[PDB]
Amino acid sequence: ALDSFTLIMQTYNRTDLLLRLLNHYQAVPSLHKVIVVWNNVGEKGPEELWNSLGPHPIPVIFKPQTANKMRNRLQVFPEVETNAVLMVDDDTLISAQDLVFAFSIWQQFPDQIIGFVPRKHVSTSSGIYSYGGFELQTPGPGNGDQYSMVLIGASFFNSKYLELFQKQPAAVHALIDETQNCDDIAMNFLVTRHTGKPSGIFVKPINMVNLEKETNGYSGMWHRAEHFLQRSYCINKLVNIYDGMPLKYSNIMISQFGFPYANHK
Amino acid sequence: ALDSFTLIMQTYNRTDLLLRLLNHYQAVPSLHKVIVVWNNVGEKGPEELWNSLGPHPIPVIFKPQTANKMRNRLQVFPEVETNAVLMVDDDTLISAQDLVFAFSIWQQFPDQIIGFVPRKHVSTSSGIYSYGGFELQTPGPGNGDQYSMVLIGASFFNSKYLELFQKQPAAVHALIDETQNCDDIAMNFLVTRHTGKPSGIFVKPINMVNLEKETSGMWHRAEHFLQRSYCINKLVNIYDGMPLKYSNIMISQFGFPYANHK
Ligand SMILES: O=c1ccn([C@@H]2O[C@H](COP(=O)(O)OP(=O)(O)O)[C@@H](O)[C@H]2O)c(=O)[nH]1
Ligand SMILES: O=c1ccn([C@@H]2O[C@H](COP(=O)(O)OP(=O)(O)O)[C@@H](O)[C@H]2O)c(=O)[nH]1
Ligand SMILES: O=C(O)[C@H]1O[C@@H](O[C@@H]2[C@@H](O)[C@H](O)O[C@H](CO)[C@@H]2O)[C@H](O)[C@@H](O)[C@@H]1O
Ligand SMILES: O=C(O)[C@H]1O[C@@H](O[C@@H]2[C@@H](O)[C@H](O)O[C@H](CO)[C@@H]2O)[C@H](O)[C@@H](O)[C@@H]1O
Ligand SMILES: [Mn+2]
Ligand SMILES: [Mn+2]
């Protein structure tokens, strides 16, 4: 339970993709337990099939959910006995090498969101914010780019945030349910307000693959027409609810010294 | 004005090279002052020529030294008014782009040495240490490499560490003088013992170059490296323990060069 993390993977109409990723994550070092947040209402969980294929390196708890909400994976699960939580979308495969190193980074910055997918917010109209990535001009000062968020769907964060999240303003919970989007944007707001530091630190993945297309079922949430537009919306809504833009920019990109070999020179 | 830093450059029989680098560093953003530790005992400082070619962006102070000692640059200079000190050998050209970034990193970790040249110690026979770089097997766990030191000769570190150095066991001073080497290793020992964290944080230089040749160099001397190992062991003895701590963190600027995150 000490020096270990808990994998929280929410899955929706991607059971085939899920079983494949589960075979991967179960074998990662420092993994204490896995919590599958089953969002397939009225659909028989896979646990049975999962046991017939045992033994497994660690315990895997399949929690059926009331409704299919993006927030479900943010509840305070009693079976989480680790200080750190590893949250991954059920369509992403992060190499063990990336997890071990990133987790070791999280331990040096437990109060921050350590992940592999960085994003930013920009502003052009005094007070009006927009959501985006490196395709948008750097809001930042001089050189390079900046990021003010790390998406929780590929990250390590202190499990006490799930608690802190629950204690957040009702309007925020409402906002997440109303859109079934921007739950990670909320978490980033929540974290930075709590620490006063950038909500996250970006760890460049040496081997992370997205399996979106390799699945029977839905194409994926970010392909919806109003996805991005919906995200810019959320940032502005949160600024209203919290009455202020808390996100702070950062341009720190951490890579593993010497992995690959001689990448320092 | 913790929004600026002071450059401390020690020069020796490299005036041509010094005058060149000076033209570069004087223009670096957030540079408050430059302190040239003139280690040429007997020769006249470039001050006159320097001013004949002014005006310059910042005050440059040439401080003639009594003797030619490596540790001269680790003295507490009254003219240093910044919390940060940028220390560069007089044969190394670090781009402004790198300085500006590295400085911004130091501000987020003022108690650590933020620099572009990482090195480490290793141990094969319990207790005996050896000095080296990436040519030596990783001491740590099992992936990639590890560094336990960041050479001060191209780094950013808190100015309060120069005063803290003066208060080190006499033996430490003797050692530095004795070998005319190891000052940077002594500093790493000092900082790690003080903060309890890794002595430094490595920032990958995007554009740093060595002009050593264009001017012959200390590390070329036959007993240079062997001496450095020696120093780690002597220091370990003077401190009754090996404080240096391994780190595998490599910091690069997000988006510099463009899309280096993908
Ligand atoms: O209606 C939905 C859509 C998605 N998800 C899950 O929420 C995460 C993110 O969804 P997706 O990969 O589609 O996000 P995207 O990458 O497309 O924004 C994944 O763990 C999904 O299994 C969910 O629980 N309900
Ligand atoms: O006897 C000496 C040798 C060197 N230096 C200076 O100390 C630093 C490091 O020396 P060098 O570049 O020769 O070190 P190397 O890269 O060869 O180990 C530089 O600022 C030199 O100007 C000095 O002051 N006295
Ligand atoms: O809301 C997101 O930012 C969203 O981004 C998805 O990523 C893709 C990226 O893989 C592709 O290269 O470019 C797209 C547009 O620029 C987009 O950034 C990510 O997969 C998804 O999980 C995120 O929610
Ligand atoms: O003692 C040092 O570590 C010493 O290293 C010098 O750097 C050279 C490097 O430029 C060359 O490529 O490889 C050498 C090892 O074979 C060595 O690392 C550096 O210039 C000097 O300042 C350092 O004190
Ligand atoms: Mn996805
Ligand atoms: Mn040199």
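Residues displayed in chain B correspond, in order, to Swiss-Prot positions 63-277, 281-327.
If you check the header, you will see the structure was determined by X-ray crystallography, 2.7 Å.
The backbone N, Cα and C atoms fix where each Cβ goes, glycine too.
Marked as active site by Swiss-Prot: B:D246. Annotation source Swiss-Prot lists UDP-N-acetyl-alpha-D-galactosamine binding site at B:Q72, B:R76, B:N101, B:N130, B:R135, B:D151, B:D152, B:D153, B:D245, B:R293, citing experimental evidence. The UDP-N-acetyl-alpha-D-glucosamine binding site annotation in Swiss-Prot covers B:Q72, B:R76, B:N101, B:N130, B:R135, B:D151, B:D152, B:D153, B:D245, B:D246, B:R293, and the record cites experimental evidence as its basis. The Mn(2+) binding site annotation in Swiss-Prot covers B:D153. Under the heading of mutagenesis, Swiss-Prot lists B:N243 to A and annotates it as follows: Reduced activity. Record note (Swiss-Prot), mutagenesis B:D246 to A: Abolishes enzyme activity. The unchanged residue is displayed. A mutagenesis experiment is reported in Swiss-Prot for this position, B:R293 to A, and the note states: Reduced activity.
Locations of recorded Swiss-Prot features on the structure.
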residue: B:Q72; record: UDP-N-acetyl-alpha-D-galactosamine binding site; DSSP (3 states): strand
residue: B:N101; record: UDP-N-acetyl-alpha-D-galactosamine binding site; DSSP (3 states): coil
residue: B:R135; record: UDP-N-acetyl-alpha-D-galactosamine binding site; DSSP (3 states): helix
residue: B:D152; record: UDP-N-acetyl-alpha-D-galactosamine binding site; DSSP (3 states): coil
residue: B:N243; record: mutagenesis position; DSSP (3 states): coil
residue: B:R293; record: mutagenesis position; DSSP (3 states): helix
Modelling gap (3 residues), B:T277/B:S281 Cα distance, angstrom: 7
Euclidean distance between Cα atoms of B:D245 (UDP-N-acetyl-alpha-D-galactosamine binding site) and B:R293 (mutagenesis position), Å: 10
Who sits close to B:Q72 (UDP-N-acetyl-alpha-D-galactosamine binding site): which same-chain residues at least 6 apart have their Cβ under 8 Å from its Cβ? B:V98, B:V99, B:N101, B:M132, B:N134, B:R135, B:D151, B:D152
So how many other Cβ atoms are close to B:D246 (mutagenesis position), meaning within 10 Å of its Cβ? 26
Over all shown protein chains, what is the count of other CB atoms within 10 A of the CB belonging to B:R135 (UDP-N-acetyl-alpha-D-galactosamine binding site)? 24
From the binding-site residues listed here (B:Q72, B:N101, B:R135, B:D153, B:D245), select those whose CB sits under 6 A from an atom of ligand 6. B:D153
Pairwise Cα distance for B:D153 (Mn(2+) binding site)/B:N243 (mutagenesis position) [Å, integer]: 16
For B:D153 (Mn(2+) binding site), the number of other Cβ atoms found within 10 Å of its own Cβ: 23
Filtered by Cβ under 8 Å and at least 6 apart in sequence, the residues in the chain of B:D245 (UDP-N-acetyl-alpha-D-galactosamine binding site) near it are B:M132, B:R133, B:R135, B:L136, B:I214, B:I238
